[PDB]
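A.B. asks: Before we start, here is the structure in question, set down as structure tokens.
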Amino acid sequence: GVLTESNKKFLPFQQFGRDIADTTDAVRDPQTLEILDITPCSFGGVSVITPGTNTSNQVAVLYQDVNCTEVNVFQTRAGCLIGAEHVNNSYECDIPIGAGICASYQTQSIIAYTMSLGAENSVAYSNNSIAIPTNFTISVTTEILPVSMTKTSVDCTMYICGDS
Amino acid sequence: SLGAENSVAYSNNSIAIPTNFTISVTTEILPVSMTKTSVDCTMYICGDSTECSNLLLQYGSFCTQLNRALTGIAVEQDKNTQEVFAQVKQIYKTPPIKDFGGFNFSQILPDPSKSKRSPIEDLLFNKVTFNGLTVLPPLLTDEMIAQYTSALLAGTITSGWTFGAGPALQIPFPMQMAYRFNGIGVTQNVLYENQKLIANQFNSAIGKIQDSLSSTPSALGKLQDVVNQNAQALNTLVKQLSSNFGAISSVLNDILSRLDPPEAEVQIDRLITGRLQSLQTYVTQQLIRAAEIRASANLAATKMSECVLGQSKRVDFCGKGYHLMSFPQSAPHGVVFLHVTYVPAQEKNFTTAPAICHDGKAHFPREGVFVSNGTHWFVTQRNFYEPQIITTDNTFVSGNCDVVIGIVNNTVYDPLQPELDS
Amino acid sequence: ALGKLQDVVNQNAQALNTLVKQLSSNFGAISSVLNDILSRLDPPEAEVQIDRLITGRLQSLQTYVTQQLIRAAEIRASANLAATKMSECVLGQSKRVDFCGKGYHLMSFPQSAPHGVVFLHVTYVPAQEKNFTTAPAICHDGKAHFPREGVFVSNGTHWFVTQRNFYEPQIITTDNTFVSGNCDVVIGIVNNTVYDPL
């Protein structure tokens, strides 16, 4: 872990502190009676933001929840992103990263931009104004719904130990 | 006590018709998303000790199944939020001035003085309050969730129910409320002729809802309950790393600092079984909980589409009373709906008859009911008392008088007679 | 396009593949293959290793059955929604918004699909909007006149009453407006002339 001086006051008899999960959180140095805190080292999952292998083979990486001061470098609230650059143009969401930032392959590199909620439209409002449609467009849409899943069965005796 | 006893008089000739109404704004709170928490199986079960990991790899896919399940829950939370809130193809905006014919919406619209969130949403936000585990951030921030709620309110105020079915068509707000009354069965003269009272009632109700939320701290119980359940479950998972599970010590480093491989391995195995069982129980509880939250998100998306983006004919689905129009509000991990309902109020009991006979014919009310003030007869709408003279415009004819049971004799005025006699 | 059905098949197959693959793990014993464990060790020392293998396999089976019961409940919720669409959207016409396509629902047609149903939602959509001036009611004889099923609209030279969802202008007769009250109470009332068929 990483050791840093701890302000925790140890009574004259006990030496090392304990956390809720029974892992030492603070210890007192044997040579000098000083109180130190034990903090676990930086840890976090790493995710790759990959445009499909057909489109390209360059891939950026996302270090989850670990600011990358421990080793183009965009620090987001989802971690810091390496391999992709911040942009000021907001586009529709293609790859979701988190905290409202999304990345996609643009034409070439990977760009991480603020996600775009959608277009903006202000409808003329007045106390005496109305809009009435004049034509129409019949439209057909599709809704796909799962209805059943394959009916499987497992023999417990044969699976656990077959023919014994 | 189940409820207040109240028996209602019934008679074969009696009717009771409303005479005045009370606009009412009620509230509904629904959980829409959970917290996207992921727990690493190896870094929780075997704490950075390779001697433990080598034993762990012999338990097959148990480590990766739990990660896969938790990832599924975490993605589903984002899908739930997108489904409930992202129902708009455009981000509509309010007009700069607020000439809504007497309706003050300051308590629901976004306020620029502050994060731009409505005065109701601020009160909502304020009220709601090992190495393996981490919390992932939501895809949609609270600012964007408020933008979508702002868009839905702005469309439902300026363009009415037309924005959700196609292009947004503007409408004057009082006309929009008149169509909503005409929807619930009440003619639009009633709104046009009581506009000040209806605006006053609506403004007072919306103002009262803010105090109601503040006065009771337990209004947001559903959202708080969801947050507490998740937190407690994670806390129990962290606590289970303090149990020996039949070994000599819970601490892995100590149990490896005091024994040789042949003797350390048996104790490690005992811990691996216990910790893997505890994590597996946690993952299964999270899958069940996610499923109930998914049902609440699907219900919330249905209420948003069927109630905010239109008018619902479904009883009790958007508040007690007839539903006129609803307003969504964001909340932490949830959505709060504001249902505006028209409630009948001052009932007056009048006598009634199925049909009236004038010239050997039976007349039936075109829309409305037959009532008497005790002496004369009048036909009035079922959901309001606006008594009207029985002309032949508001009734139709079918049959001889004897067939209907309860037929009464009266005079049906005919507009033809005066202009034909002259 | 058929992502939902594909996901259902992919998830179920991945669960079966993991359940079968877990039979290759020794779970802390000395060999996955039961025959080797039984033969290499004498019966009284073979039994404890077999017990460890049985426990691991039984836990893998229990994890599979629990995950399937959860998945099946999600499928049942989707099947119930499909039944509600097949009842309230193809066997009838639904007033409910967004239940059957983003638009006004006219009619729907079902289509089969492997382990699923696909619905074809035919929806009317308003198309070319145009801006007209409106007024709540018109006053002609010192009386109000409210539209019966339409909206008052004016191109600047006349007043017509038209359907709310289609622009078909029509004359303001007394056949389509009902009378209630006088000029003062209704806000914004516009004085105009209502023709009569008499």
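Numbering, chain A: per Swiss-Prot, residues 550-620, 641-676, 690-746 in sequence.
Per the header: electron microscopy, 3.8 Å.
Just so it is clear, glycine is given a Cβ too, placed from its N, Cα and C backbone atoms.
Here's the feature list from Swiss-Prot:
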- A:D614 to G: Increase of pseudotyped VSV particle production ex vivo. Increase of viral load in hamster upper respiratory tract. Produces more infectious particles when cultured in primary human epithelial cells; increases replication and transmissibility in hamsters and ferrets (MUTAGEN)
- A:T676 to A: Partial loss of O-glycosylation by host GALNT1 (MUTAGEN)
- A:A570 to D: In strain: Alpha/B.1.1.7 (VARIANT)
- A:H655 to Y: In strain: Gamma/P.1, 19B/501T, 19B/501Y, Omicron/BA.1, Omicron/BA.2, Omicron/BA.2.12.1, Omicron/BA.2.75, Omicron/BA.4, Omicron/BA.5, Omicron/BQ.1.1, Omicron/XBB.1.5, Omicron/EG.5.1 (VARIANT)
- A:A701 to V: In strain: Beta/B.1.351, Iota/B.1.526 (VARIANT)
- A:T716 to I: In strain: Alpha/B.1.1.7 (VARIANT)
A.B. asks: Counting across all protein chains present, how many other Cβ atoms fall within 10 Å of the Cβ of A:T676 (mutagenesis position)?
C.D. replies: 5
A.B. asks: By the criterion CB under 8 A from chain B, which of the recorded positions A:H655, A:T676, A:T716 would you report?
C.D. replies: none
A.B. asks: Within the chain of A:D614 (mutagenesis position), which residues six or more apart in sequence place their C-beta under 8 angstroms from its C-beta?
C.D. replies: A:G593, A:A647, A:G648
A.B. asks: Given A:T676 (mutagenesis position) and A:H655 (variant position), what distance in Å do their CA atoms have, once rounded to a whole number?
C.D. replies: 15
A.B. asks: Specify the count of other C-beta atoms within 10 Å of the C-beta of A:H655 (variant position).
C.D. replies: 15
A.B. asks: Out of A:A570, A:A701, which of the variant positions is least crowded by other Cβ atoms within 10 Å?
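C.D. replies: Candidates: the variant positions A:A570, A:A701. Fewest Cβ atoms within 10 Å: A:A701.
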A.B. asks: Which of the recorded positions A:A570, A:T676, A:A701, A:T716 have a Cβ lying under 8 Å from any Cβ of chain C?
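C.D. replies: It is A:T716, listed by sequence.
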A.B. asks: Where does A:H655 (variant position) sit in DSSP terms: helix, strand, or coil?
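C.D. replies: Looking at the DSSP assignment, A:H655 (variant position) belongs to a strand.
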A.B. asks: Should any of the variant positions A:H655, A:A701, A:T716 have a Cα within 10 Å of the Cα of A:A570 (variant position), which are they?
C.D. replies: none
A.B. asks: Note down the number of other Cβ atoms within 10 Å of the Cβ of A:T716 (variant position), including every protein chain shown.
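C.D. replies: A:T716 (variant position): 13 neighbouring Cβ atoms within 10 Å.
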A.B. asks: Measuring Cα to Cα, how many angstrom lie between A:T716 (variant position) and A:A701 (variant position)?
C.D. replies: 24
